[PDB]
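Participant: The structure under discussion is supplied below as structure tokens; questions concerning it will follow.
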Number of protein chains: 2
Amino acid sequence: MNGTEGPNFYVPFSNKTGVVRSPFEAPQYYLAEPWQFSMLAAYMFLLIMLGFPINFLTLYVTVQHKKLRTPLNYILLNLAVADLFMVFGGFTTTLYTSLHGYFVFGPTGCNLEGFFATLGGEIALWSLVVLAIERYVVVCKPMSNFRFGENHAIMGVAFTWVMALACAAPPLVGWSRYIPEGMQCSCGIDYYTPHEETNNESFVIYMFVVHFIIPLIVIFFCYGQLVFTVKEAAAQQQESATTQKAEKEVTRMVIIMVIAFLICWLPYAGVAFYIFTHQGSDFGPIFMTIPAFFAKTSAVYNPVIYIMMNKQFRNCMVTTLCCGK
Amino acid sequence: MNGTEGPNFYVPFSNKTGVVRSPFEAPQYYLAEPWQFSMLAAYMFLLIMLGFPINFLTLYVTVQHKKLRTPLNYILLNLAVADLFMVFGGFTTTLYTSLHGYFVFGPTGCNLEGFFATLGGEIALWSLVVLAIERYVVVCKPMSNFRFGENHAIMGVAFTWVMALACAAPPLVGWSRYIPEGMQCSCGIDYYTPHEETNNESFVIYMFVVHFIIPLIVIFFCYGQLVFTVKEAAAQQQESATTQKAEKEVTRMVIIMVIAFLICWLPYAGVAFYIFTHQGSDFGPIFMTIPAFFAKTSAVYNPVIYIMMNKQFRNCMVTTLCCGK
């Protein structure tokens, strides 16, 4: 056959060889050599360290600074909160799996793995819509006295949260499940089999048609309505105003932001298409594993772009660095 | 017997078991389980990342800043140079060894490993003497118009360099050798055997009695002559002068610096004593391996203490961070 099947695992290699044994108990050096295995482990601790201290620093900075209550501060504060939950309940069990080659917890650890991965991805993707609509408002001006505060901004964060605890949880109860992908070292969603028992096919369609292309195209047509008035050909300040210069700053920032997110997240499910619709001829392990694990660096590069161009936020950073001036 | 012997390796485990085979070709999961092995690999990439970018940043900072030509800038610039050479020609082959369990290069890679380890340690240890004598001069005042510049400071860096290329090189030619220690994953100097063929015993004595205790006690008696006039019980500025306040700043900094170096480097050869003089009863693997690899974090925490208290150097850092102001 064109792979290998199990009740909680799918090795992407033919069991006609007669070597596939218990993967959640045994290591899996016979699917792939241990050199790229240890490479992936090191590449995970990479993001663990590069996340933790900058995250805690940005948390304490925005905790101390009662000067910036523009809602983007709130957005990248609660994104940082979700990323704290991610780095605690996320990469540590993946690194233990890459340490031993399997969840010693068994499917319990695999269920713990995806409990924050797709959740964090969902927050990081849908949160950029809430600011996109804001930028469109400040550019097109349907109102005159409108601005976002304690009764226009936190509602969008609650939107992202209530979809986060409605898009990440449903596989936990049996409408979907978790199955190891990649080198069978990362638990996600199946594309290898229909598996009508847990109702995955309708679940996979319900996930893709709701969460992937629709907010994507709302973002693209917000960008399809953000090339006329304010110009990407930047020369210097004072196009219209100084707060509008800050608008232009955040505009170019979010353009490069969503472009980086595109470059990251395109092949992640671009290969899942080929695995889902077209199964039966054959497929490759490097064909799928590499582009999916390209995208595990997503939230870690969200604070640094906020350091890149935001001027006075960087002033807050460099002031409260030594906690002096 | 009380261990296991070879022509280029010494497994710290009895070969009466009848399992010791080629270590430089085979992995060594049968000496110790692979969990702490992968732990050590991750703990190496830890220091690799935590070294590289801060090192390049400090290099370019001191390259741009023609404002601070006080010699401590030169000292921690050329220490950073030696650390660039270290992180290039050092931890990468150790991480490859921890990736595969052995030098694929064979003894060539093991010889490449120690070519910068003891060299970097020698520079980091002896360089702190050159500033210690300086602080003692500024505290005791034998002269009146004396200060360190382009003809008093670089001579000390040349001292450290000419001992660096006289203390690290001699094992390369046959007066000593390199042999894997720890989990047999780190090449250093033997304490398990006399091995009179390559003349190690006289070499080990010549190393310890010259490089370890003598500069150590010169440092301690410089500290034995640095508790009377300027006081560690600090209250605020203006004890004598503002440049003398900078002297007090660097004084407390170097006190904590050498104390941290003491805490790091004490057991590293404190266990080598027990292995060298007392061999024949038995010894433990955790007895030696843990305290030696505690000390592999030495140079990486040298820039951050320079960030800790140095005020205007930190001003140079935060100014040239964005390359503006």
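For all residues, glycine too, the Cβ spot is worked out from N, Cα and C.
Here the residue is the original one, but Swiss-Prot notes a mutagenesis experiment at this spot, A:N2 to C: Stabilized by a disulfide bond and normal light absorption; when associated with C-282 and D-15. One mutagenesis experiment named in Swiss-Prot is A:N15 to D, and its note says Normal light absorption; when associated with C-2 and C-282. What Swiss-Prot notes for the published mutagenesis of A:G90 to D is this: Increased thermal stability and decreased retinal uptake. Decreases stability of the inactive conformation. Recorded in Swiss-Prot as a mutagenesis result, A:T94 to I carries the remark: Stabilizes the activated conformation and hinders hydrolysis of the covalent bond that retains all-trans-retinol. Recorded in Swiss-Prot as a mutagenesis result, A:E113 to Q carries the remark: Causes shift to the activated conformation. Swiss-Prot lists A:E201, A:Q279 with the feature Zn(2+) binding site. Here Swiss-Prot describes A:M257 to Y as a published mutagenesis experiment; the accompanying note says: Causes shift to the activated conformation. For A:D282 to C, Swiss-Prot lists a mutagenesis experiment annotated as follows: Stabilized by a disulfide bond and normal light absorption; when associated with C-2 and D-15.
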Participant: Spatial neighbours of A:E113 (mutagenesis position) among the recorded positions A:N2, A:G90, A:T94, A:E201, A:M257, A:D282, defined as Cα within 10 A: which are they?
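Facilitator: Near A:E113 (mutagenesis position), where near means Cα within 10 Å, the recorded positions are A:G90, A:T94.
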Participant: Quick one: among the recorded positions A:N15, A:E113, A:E201, A:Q279, A:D282, which has the most Cβ atoms sitting within 10 Å of its own Cβ?
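Facilitator: It comes out as A:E113.
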Participant: If I take the Cα of A:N15 (mutagenesis position) as reference, which of the recorded positions A:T94, A:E201, A:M257, A:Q279 has the closest Cα?
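Facilitator: In terms of Cα distance, A:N15 (mutagenesis position) lies closest to A:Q279.
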Participant: Including all protein chains displayed, how many Cβ atoms other than that of A:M257 (mutagenesis position) lie within 10 Å of its Cβ?
Facilitator: 18
Participant: Given the mutagenesis positions A:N2, A:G90, A:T94, A:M257, state which is nearest to A:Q279 (Zn(2+) binding site) when distance is taken between Cα atoms.
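Facilitator: Sorting the mutagenesis positions by distance from A:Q279 (Zn(2+) binding site), the top entry is A:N2.
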Participant: Find, for the listed mutagenesis positions A:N2, A:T94, the residue with the lowest Cβ contact count at a 10 Å cut-off, counting only other Cβ atoms.
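Facilitator: So among A:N2, A:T94, the mutagenesis positions given, the one with the fewest Cβ atoms within 10 Å is A:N2.
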Participant: Between A:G90 (mutagenesis position) and A:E201 (Zn(2+) binding site), find the distance joining the two CA atoms and give it rounded to the nearest Å.
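Facilitator: Between the alpha carbons of A:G90 (mutagenesis position) and A:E201 (Zn(2+) binding site) there are 26 Å.
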Participant: Between C-alpha atoms, which of these mutagenesis positions comes nearest to A:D282 (mutagenesis position): A:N2, A:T94, A:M257?
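Facilitator: So, spelling it out, the nearest of the mutagenesis positions is A:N2.
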